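Enquirer: I'd like to ask you about the structure that follows.
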Amino acid sequence: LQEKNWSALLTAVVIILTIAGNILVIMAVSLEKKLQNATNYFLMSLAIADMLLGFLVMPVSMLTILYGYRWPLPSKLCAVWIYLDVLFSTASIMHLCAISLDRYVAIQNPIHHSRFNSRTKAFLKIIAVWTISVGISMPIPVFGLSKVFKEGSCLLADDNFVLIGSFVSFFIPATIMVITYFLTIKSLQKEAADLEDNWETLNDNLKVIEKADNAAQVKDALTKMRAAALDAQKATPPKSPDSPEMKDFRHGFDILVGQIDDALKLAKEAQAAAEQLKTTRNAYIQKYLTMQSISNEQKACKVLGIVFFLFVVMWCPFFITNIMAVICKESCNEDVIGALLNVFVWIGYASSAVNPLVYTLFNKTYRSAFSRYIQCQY
Ligand SMILES: CC(C)CCC[C@@H](C)[C@H]1CC[C@H]2[C@@H]3CC=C4C[C@@H](O)CC[C@]4(C)[C@H]3CC[C@]12C
Ligand SMILES: CSc1ccc2c(c1)[C@@H](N1CCN(C)CC1)Cc1ccccc1S2
Ligand SMILES: CCCCCCCC/C=C/CCCCCCCC(=O)O
């Protein structure tokens, strides 16, 4: 028991890293313009929930710890610490889960030429996240004042409250989160195979068109280039600020190939010289922007997979032991599994710390903001 005084300190480390880790994330997304992605707009709100969870309900989880788990505050405010903790936590899965199916639908749909709002779509999307988040949390204060106390410690004790609340707030979202996620990674991976194929196709026939000695050999070789070029025009990862240029440079590049074709049938010696995408800056940019754009979404999917994965890995101990309380009400000792719950809620409460760490470990631009922000300099 000499080493059990460390829990206070170790848990305070989990309280510190979450309040600081997500304070920067709120800062760094707002200040540095290079991180204004729609998916970085979600991350800025999520990180607020983790800031609000660290700032409100993780500490009194420790305050209770010090007292021996006998609830140390007024009787009357227990449903509000359960409510708050339920609400912010339930907003962190909703933020994660929204992100995954927001990115999922966009990859399996086209541009769709909507852009009704000017990247307030994030702002609309996030307020829907919280009202669904606070949709679910009204039942705790609705039956706020019993079903919230057990032997002088404060836990959700209504069996259906803690049974329904697992599927509605944890397993449905975690499953939804993961099911969409994997479909997308398989989808993105299977769309990079199309752009690379379309540029390889385009370059090989370009060499063929130049090196072909027959008169109409160009025809098959430069009609195919038109074919791939359109497919590329139809392909971009989810990511009108740079969408004209892609379309214009698609159109602008197509002109060069199109024109050579137009005068290819007419003819001959000159059209080989006419299809010279090798000599023009336009074509070189487009291969660049796509391969840089393809690779960026690779790393976003991986960084997101890390936060997705270790969110549900970390809270599953607390939810499996808790759902097992009600399923195993009679068979198994409740003083052991109640002990596991004192612990497995800090495996879970520690995810609020983790995701700022994984941002620095894999996003160069998130790293530089934090490092400066520690030094105070914008
Ligand atoms: C109770 C004691 C130990 C402090 C608890 C941790 C928090 C509240 C402390 C510790 C380190 C502090 C931060 C140090 C660095 C920055 C970045 C700066 O650009 C804005 C202020 C800010 C964000 C400070 C605000 C408060 C802070 C986050
Ligand atoms: C009791 S059954 C249940 C159902 C829903 C939710 C919780 C618990 C919540 N706990 C946290 C501990 N706190 C002492 C009580 C409330 C935990 C959590 C974790 C992750 C996302 C959402 C939620 S909301
Ligand atoms: C996705 C990763 C999943 C990891 C699962 C870890 C499981 C943690 C605990 C499981 C429930 C244990 C409950 C122990 C109660 C013992 C019952 C008794 O005393 O009779």
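Each residue's number is its place along the chain shown, starting with 1.
Header entry for method reads X-ray crystallography, 3.4 Å.
Note that Cβ sites are derived from N, Cα and C of the backbone, with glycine treated the same way.
Not my notes, these are from Swiss-Prot:
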BINDING   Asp85, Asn322  serotonin binding site
MUTAGEN   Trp81 to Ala or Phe (Swiss-Prot position 151)  Decreased ability to bind serotonin and psilocybin
MUTAGEN   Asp85 to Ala (Swiss-Prot position 155)  Abolished binding to serotonin and psilocybin
MUTAGEN   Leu156 to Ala (Swiss-Prot position 229)  Strongly increases dissociation of bound lysergic acid diethylamine, without affecting binding affinity. Reduces signaling via arrestins, but has no effect on signaling via the phosphatidylinositol-calcium second messenger system
MUTAGEN   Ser166 to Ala (Swiss-Prot position 239)  Decreased ability to bind serotonin and psilocybin
MUTAGEN   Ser169 to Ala (Swiss-Prot position 242)  Decreased ability to bind serotonin and psilocybin
Enquirer: Sequence gap of 6 or more, Cβ distance under 8 Å: name the residues on the same chain that satisfy this around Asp85 (mutagenesis position), in order along the sequence.
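Expert: Result: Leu53, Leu56, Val57, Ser61.
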Enquirer: Of all the recorded positions given, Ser166, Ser169, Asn322, which has the fewest Cβ neighbours within 10 Å once its own Cβ is left out?
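Expert: Relative to the other recorded positions in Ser166, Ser169, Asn322, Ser166 has the fewest Cβ atoms within 10 Å.
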Enquirer: Tell me which recorded positions (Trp81, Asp85, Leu156, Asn322) have a Cβ under 6 A from ligand 1; sequence order is fine.
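Expert: None, by Cβ distance under 6 Å.
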Enquirer: Closest to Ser166 (mutagenesis position): which of the recorded positions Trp81, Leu156, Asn322, going by Cα position?
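Expert: Result: the closest of the recorded positions to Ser166 (mutagenesis position) is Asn322.
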Enquirer: Cα distance, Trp81 (mutagenesis position) to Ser169 (mutagenesis position), nearest Å?
Expert: 17
Enquirer: Tell me which residues of the chain lie with their Cβ under 8 angstroms from that of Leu156 (mutagenesis position), as long as they are six or more apart in sequence?
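Expert: Result: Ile82, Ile140, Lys147, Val148, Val162, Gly165.
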Enquirer: Between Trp81 (mutagenesis position) and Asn322 (serotonin binding site), find the distance joining the two CA atoms and give it rounded to the nearest Å.
Expert: 18
Enquirer: Across all chains shown, how many C-beta atoms besides its own are within 10 angstroms of the C-beta of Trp81 (mutagenesis position)?
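Expert: There are 19 of them.
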Enquirer: What kind of secondary structure is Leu156 (mutagenesis position) part of, going by DSSP in three states?
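Expert: Going by the DSSP assignment, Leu156 (mutagenesis position) belongs to neither helix nor strand, so it counts as coil.
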Enquirer: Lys239 and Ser240 flank 4 unmodelled residues; Cα separation in Å?
Expert: 12
Enquirer: Just how far apart, in Å, sit the Cα atoms of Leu145 and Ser146 across 3 unmodelled residues?
Expert: 7
